[PDB]
Amino acid sequence: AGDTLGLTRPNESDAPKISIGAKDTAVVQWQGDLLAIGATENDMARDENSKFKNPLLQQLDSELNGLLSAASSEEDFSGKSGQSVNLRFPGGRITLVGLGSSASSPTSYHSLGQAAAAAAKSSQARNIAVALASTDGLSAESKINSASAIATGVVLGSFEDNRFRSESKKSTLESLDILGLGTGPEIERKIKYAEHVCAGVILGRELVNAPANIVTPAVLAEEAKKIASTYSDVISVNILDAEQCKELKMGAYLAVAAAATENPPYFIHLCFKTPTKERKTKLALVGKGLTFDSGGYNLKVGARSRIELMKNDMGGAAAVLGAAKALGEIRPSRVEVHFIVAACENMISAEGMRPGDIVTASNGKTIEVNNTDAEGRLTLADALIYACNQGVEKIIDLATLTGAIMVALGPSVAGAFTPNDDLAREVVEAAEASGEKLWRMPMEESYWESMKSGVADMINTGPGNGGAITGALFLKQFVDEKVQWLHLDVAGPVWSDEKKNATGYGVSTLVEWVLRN
Amino acid sequence: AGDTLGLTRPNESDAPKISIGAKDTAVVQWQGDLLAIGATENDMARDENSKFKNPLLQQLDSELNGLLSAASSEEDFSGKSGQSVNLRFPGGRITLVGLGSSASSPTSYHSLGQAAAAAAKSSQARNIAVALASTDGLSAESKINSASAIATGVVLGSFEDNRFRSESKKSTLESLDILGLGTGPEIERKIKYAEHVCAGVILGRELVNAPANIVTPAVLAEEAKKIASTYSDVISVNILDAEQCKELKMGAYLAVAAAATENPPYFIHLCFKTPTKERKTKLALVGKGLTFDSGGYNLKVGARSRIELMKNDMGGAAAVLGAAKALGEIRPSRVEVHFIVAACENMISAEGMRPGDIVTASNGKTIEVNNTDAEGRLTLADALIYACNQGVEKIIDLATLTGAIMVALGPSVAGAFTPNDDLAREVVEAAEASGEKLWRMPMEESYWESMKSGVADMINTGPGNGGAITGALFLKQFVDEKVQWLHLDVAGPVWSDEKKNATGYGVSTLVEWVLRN
Amino acid sequence: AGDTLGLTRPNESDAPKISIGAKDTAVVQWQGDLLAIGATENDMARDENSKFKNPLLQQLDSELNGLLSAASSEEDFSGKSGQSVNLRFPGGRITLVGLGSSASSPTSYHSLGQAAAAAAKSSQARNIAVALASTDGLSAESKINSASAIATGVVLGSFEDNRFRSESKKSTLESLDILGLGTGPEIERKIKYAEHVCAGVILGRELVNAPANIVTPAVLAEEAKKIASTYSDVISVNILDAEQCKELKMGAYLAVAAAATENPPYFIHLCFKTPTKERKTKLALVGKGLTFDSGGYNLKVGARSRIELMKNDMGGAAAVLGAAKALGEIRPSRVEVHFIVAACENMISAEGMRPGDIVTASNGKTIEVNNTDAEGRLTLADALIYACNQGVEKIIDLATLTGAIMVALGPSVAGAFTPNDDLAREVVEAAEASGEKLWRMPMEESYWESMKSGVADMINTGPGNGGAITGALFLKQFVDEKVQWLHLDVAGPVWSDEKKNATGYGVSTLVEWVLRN
Ligand SMILES: [Cl-]
Ligand SMILES: [Cl-]
Ligand SMILES: [Cl-]
Ligand SMILES: [Cl-]
Ligand SMILES: [Cl-]
Ligand SMILES: [Cl-]
Ligand SMILES: [Cl-]
Ligand SMILES: [Cl-]
Ligand SMILES: [Cl-]
Ligand SMILES: [Mg+2]
Ligand SMILES: [Mg+2]
Ligand SMILES: [Mg+2]
Ligand SMILES: [Mg+2]
Ligand SMILES: [Mg+2]
Ligand SMILES: [Mg+2]
């Protein structure tokens, strides 16, 4: 492809194509290529004869003349978290997946689904089923929630992104039956819901996986246009170029973008709402959209600069867009959702911002840019101002903002910062439902003193100690106090080092939060 | 002093000696060297004539023929946080201290007291008074709490540690009258209580300020002996030497101590309880007591190693001892409090632990010491085991454990880690009452995977990302699960960079927590 | 254990205890817990019907009614290197292990054995068998060599060192039958030989795994004494203390050892020979025996200093001792083998060598120690002189000498340096037979110019560029030119980062080299 740096052309998308149903079929009767059973440590208990006490495992073992309990014992499988046994026999394949002794909802069922997907891929299975060894004392509603979390683990666990690999094998998984957790309209509705969330998660992973010569600011804006065109009855789009953002006086955003003359910036505005008449709560989801971040003149240097992973500095924007993709299918009433991303890349050239430059955001405040590698908060300053100007009641921003948050919270837990206690409670509860990991961090106001400039209204970059907190405090200067606002620093969990791949972190939590408004 | 490295002899202690009373005297009638008035922004409102509307300021200004409102206006004092006006006139001196627009209890009143102390010191005042410009709509109980917080700010703000300075001036402040907040037994009882807490805070600051050639492990154990001897009806002491700790199989502690052959280690055990018969809840306060930390063979190197401040690595122990000093005066019933510090210094010699050495804690678990600069958690392993073995129901440990927590939370906010939600609530509430800043951080269990060893039961040092969390998870391996336990990483707030001095952080929170049991 | 730093006591040794035989039993007839089959890509070819063409796999699949070829296809096993299929069925367990398309002897058969051991451990197997899918066109001698290499992979792959873990599971593997490769005296003799080499490899791994608070110079000398006592008819021992090494004028060795006053140095001399009368070629094996290396005053600092792995700086000594252990069982005629290790630890204290100190080796040459972290070559200087003084014809030294060699050759390939072309050929051929990876590097003489001192005969540490080569050139100053000598820099392969464990690298190559003299 001749306009792309390095002539790289992506292959066709690998988004999963799986037909999912909830069935009542007795597990012993089910037919297909693979049955995955989620078993807790208690589920694995054995009697005086070393036989399974769990009625389902007892029955399956009995059909296999003891082969299942023999193999489990030899392999020391006792239902612990992370354990699995895989048995191929005449007629099919069974895998037991350990759930541990404190099975948490929905993450345990996500992991059951992921394990079922990994075992499907390693035997090239096409049609699989998943059941729990026990559903005793789970309510009808808990079983429905466990069903849709299993479906999520299977769909997302099946996804392998092979767009940039010259040779690879397509996924073979075609269907999933979820057994023993309920049938009929309500469970099917909840599974459908999970599938819509998964399509947004997968779009998120694809946008972040793709390198920055493929996903440029223009391409990110085209991706937002494609979402609006797909759901054009409920989502509209406005893309602003650099000239329009200049008329809107977005000096902090345009200053970050100034160096990157080859891949011009675009400011993305999507708006979801159903065309009905009821009152709508107005919400904004703002995502940091640095399609690449070199650091600018404050170039990222050192052996763990991670400069080579900075295509993932649009990870917040990928979550906002994935949330739009999910909500276009789900079509909730009662909400109007603005999805806003100031997309650009942070490069080095003769046109670029210098360290020490003073830039003026669209609310008139001046910022001394003492480090050009703290550029995401400058693009967010203008995005947050624009979001407030659309008349929204509540805003969540997601940004890969600081290394400091990963020091604080490790790679897997995002830090949530907000002046507004009710909004914190809403987001914590949304994350409890989605299974995603986040943690409220304090907006310690006394650290604002370190952000003073000798020349402008403020600097952009505080000391390393407390760096995620002064990031949050900086963003607060650009948010109208009448709007509830929470900032989620997702530098860690947007990317998995162990998988070397994007996670699509944030999409499911944002969708839950919208639906709970 | 001939046995001290560098021949250094401390001067006499500068602990404040202030007589404090609560009085009803009309502020305009009060006589002495300095009156400090706490004023909020609202308290500073002026009428059509530019005169104060607040009845107290109106009256004082009227006696000064307008000099007070003239000076306030010229100096642009309007009651904002951090502002003050100082006026000397025939008959006395007044200072107005800004309290801002959201005066929080008790920190605002701490700051009022601190400001009154700073203004006393700069005019060599001996007898001062503090009042609020307004007490409207404060309950009798809130006024008592504001009185004792003012007394705290004055006492602690007056303290200047001049033990190691060859020439310096003694503090001149002799008395404080707190006006308009109530009189009689209940307010006097609460002020007395604050004074007891202050004596513990000040002992804490002195222990941490003193350099490591003065406060050695032996000297720290002598300081604990002096507390027990002072309060010998309610506090007993047992000091264990290296040989006794070896009989108790404290291999992780003794390994850290092994290099420091010149200043041998001592394990400090104090126990507070009143000699009465009621049931006592059994609690332990465990403090990290590294009287110096070079890093050992993993020497602290680099321009911000802070090696030159590592006398403050016994900051957790200083809080535990200060809490003992306070509780010996307060004598609460219903509690038995164990104060435990495994004191040592972490040095380099031929006898020292090498990186990669495997050490065995007293519960039998083996630790591969992949970094000898993560030595505090090894001494704490054995201290926590000992605390559990005394039969306590709840434990709090305080330790200057990680640089990672200061990255997360800045210099002023400690991170609290606990498996036990009720204990977290107790400590959060204790800190709300004490005014100290702390914040719960999560014990993310998935990070325990990074702590695996190829040879021992675990390593001592995880990756930088999530380092405060894996510190917490490591300590958890040494705590009996039946005991509620919370770990407070106080690396930041035990030391003030701006003041170049110790804070005695932790003492007041621990005392509140004990009294709320 | 009260004299050990950290009170650590090793558990009982986990050296494998496996009974190994070579059998003619048809593979389909064999009975036990696990059969492992080594299959090349060609061995996996299928016919028009998708059935195995290989007669053995065809037969096994036919007994399993197609279950083996079904499972292989689903799992995409086609005999590639690193692939395996594991099938549990009524009556037993089979694993197919991919050997690839260019199966090299003996490493391929090592890997087959290792894979069989890993599959034994994961099903707790006690009695296993290994066969090749095809032995067509392998000579009787190649099949014997493949048998003993399989036995090696099984024995070494089974070994798990749990001496320092407080809870762990003992290995269950008890017996190995090697099928279809021959029976009778010659194959049994070759398997026995491999077992003797394995016992030396395992002693090597144990000595290196053990941390430096457990394996001190004294303990290493006791380990050498135990070897001599075990084989006292053919191996004698002389251990020299610091005072005796001083009489021998070993100033470079004693200078390195000077700081470590707590763990004194011992110079280990073993001598193997059978008590018969024929002429013996006299050989020496010299191993660098730094039981720990801090760097000394040139302390190892930086995030990848690897200071925490420096217990493995006695990896060369571990190979020399393991070779002694093997040769004590093998008892070759015609050779007299001196095994020499100048054991010490490189610490920091008031007694230690300073950078810039001039030390005098026992041949009278003076060395300016411009970096105390290049200390291994100073201990080797005196060890090499002593080896020459015993009248040997050829010397090999093994040392973990330089980071530079790992830069050059990666973690898995040792660099061999020698003035003597015939000795290089001997060692290359010995390594071809043992399967170990090494590569001749040049002794570029022009770089000796960088080793000049302004004050002594030479410095010890050249520039980083060419650092492994100037290491070799330095050692050459201490070797009599009449003695053939080769230096093997094994800094990389003595330790596996992926396994977090010692490899015992060097033992099998040294044993082959001795037997080929
Ligand atoms: Cl079948
Ligand atoms: Cl694309
Ligand atoms: Cl509004
Ligand atoms: Cl006067
Ligand atoms: Cl003192
Ligand atoms: Cl208890
Ligand atoms: Cl069987
Ligand atoms: Cl040993
Ligand atoms: Cl000779
Ligand atoms: Mg940046
Ligand atoms: Mg960025
Ligand atoms: Mg330390
Ligand atoms: Mg420390
Ligand atoms: Mg060295
Ligand atoms: Mg060395």
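In order, the residues displayed for chain B correspond to 55-571 in Swiss-Prot numbering, which applies throughout.
Header says: X-ray crystallography, 2.2 Å.
Keep in mind that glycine also has a Cβ here, set from the backbone N, Cα and C atoms.
The Mg(2+) 1 binding site annotation in Swiss-Prot covers B:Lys342, B:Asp347, B:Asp367, B:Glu429 and rests on experimental evidence. Under the three-state DSSP scheme, B:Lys342 (Mg(2+) 1 binding site) falls in the strand class. When Cβ atoms from all protein chains are considered, those within 10 Å of B:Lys342 (Mg(2+) 1 binding site) total 31, not counting its own.
In the shown protein chains, 27 other C-beta atoms lie within 10 A of the C-beta of B:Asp347 (mutagenesis position). Per Swiss-Prot, mutagenesis B:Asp347 to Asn is noted as: Lost ability to form homohexamers leading to impaired activity toward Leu-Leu as substrate, but normal chaperone abilities.
According to Swiss-Prot, the Mg(2+) 2 binding site annotation covers B:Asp347, B:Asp427, B:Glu429. In this structure, B:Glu429 (mutagenesis position) belongs to neither helix nor strand by DSSP; it is coil.
According to Swiss-Prot, the mutagenesis experiment B:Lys354 to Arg carries this note: Strongly reduced activity but normal chaperone abilities. On its own chain, B:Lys354 (mutagenesis position) has B:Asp347, B:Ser348, B:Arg360, B:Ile361, B:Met364, B:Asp427 as residues at least 6 apart in sequence with a Cβ closer than 8 Å to its own Cβ.
Taken residue by residue with DSSP, B:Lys354 (mutagenesis position) is part of neither helix nor strand, so it is coil. Here the residue is the original one, while Swiss-Prot reports the published mutagenesis B:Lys354 to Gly, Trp or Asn with the comment Reduced stability.
A mutagenesis experiment is reported in Swiss-Prot for this position, B:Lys354 to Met, and the note states: Strongly reduced activity.
Residues or ranges marked as active site by Swiss-Prot on the basis of sequence analysis: B:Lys354 (among others).
Just so you know, the Cβ of B:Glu429 (mutagenesis position) picks up 30 other Cβ atoms within 10 Å once every protein chain is counted. As a published mutagenesis entry, B:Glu429 to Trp appears in Swiss-Prot alongside the note: Abolished activity.
As a published mutagenesis entry, B:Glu429 to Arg appears in Swiss-Prot alongside the note: Lost ability to form homohexamers leading to impaired activity toward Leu-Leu as substrate, but increased chaperone abilities.
According to Swiss-Prot, the mutagenesis experiment B:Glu429 to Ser carries the annotation: Strongly reduced activity.
Looking at Swiss-Prot, the entry for mutagenesis of B:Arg431 to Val, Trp or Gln says: Abolished activity. Its Cβ taken as reference, B:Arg431 (mutagenesis position) is surrounded by 25 other Cβ atoms within 10 Å in the chains shown.
Where Swiss-Prot documents B:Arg431 to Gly as a mutagenesis experiment, the accompanying text is: Lost ability to form homohexamers leading to impaired activity toward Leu-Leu as substrate.
Listed in Swiss-Prot as a mutagenesis experiment, B:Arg431 to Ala is described as follows: Abolished activity but normal chaperone abilities.
Residues or ranges marked as active site in Swiss-Prot (evidence: sequence analysis): B:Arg431 (among others).
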Measure the Cβ-based neighbour count of B:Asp427 (Mg(2+) 2 binding site), defined as the other Cβ atoms within 10 Å of its Cβ.
21
Shell list (Mg(2+) 1; ref centroid = CB of B:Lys342, B:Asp347, B:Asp367, B:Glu429; cutoff 8 A):
B:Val310, B:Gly343, B:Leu344, B:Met364, B:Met368, B:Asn400, B:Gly430, B:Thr433, B:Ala453, B:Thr454
Roughly how many angstrom lie between the C-alpha atoms of B:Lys342 (Mg(2+) 1 binding site) and B:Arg431 (mutagenesis position)?
8
Rounded to the nearest angstrom, how far is the Cα of B:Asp367 (Mg(2+) 1 binding site) from the Cα of B:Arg431 (mutagenesis position)?
12
Counting across all protein chains shown, how many other Cβ atoms sit within 10 Å of the Cβ of B:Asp367 (Mg(2+) 1 binding site)?
28
Can you tell me the CA-to-CA distance separating B:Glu429 (mutagenesis position) and B:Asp367 (Mg(2+) 1 binding site), as a whole number of Å?
11
Near ligand 13, which of the recorded positions show up if the criterion is a Cβ under 6 Å from one of its atoms? Options: B:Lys342, B:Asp347, B:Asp367, B:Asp427, B:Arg431.
B:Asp347, B:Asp367
Select, from B:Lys342, B:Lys354, B:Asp367, B:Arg431, each of the recorded positions with a Cβ positioned under 6 A from at least one atom of ligand 12; if none does, say none.
none
List the residues in the vicinity of the Mg(2+) 2 site, defined as same-chain residues other than B:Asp347, B:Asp427, B:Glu429 with C-beta within 8 angstroms of the site's C-beta centre.
B:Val310, B:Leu344, B:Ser348, B:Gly349, B:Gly350, B:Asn352, B:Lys354, B:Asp367, B:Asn400, B:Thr426, B:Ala428, B:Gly430
DSSP three-state call for B:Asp367 (Mg(2+) 1 binding site): helix, strand or coil?
helix
Determine, from DSSP, whether B:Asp347 (mutagenesis position) sits in helix, strand or coil.
strand
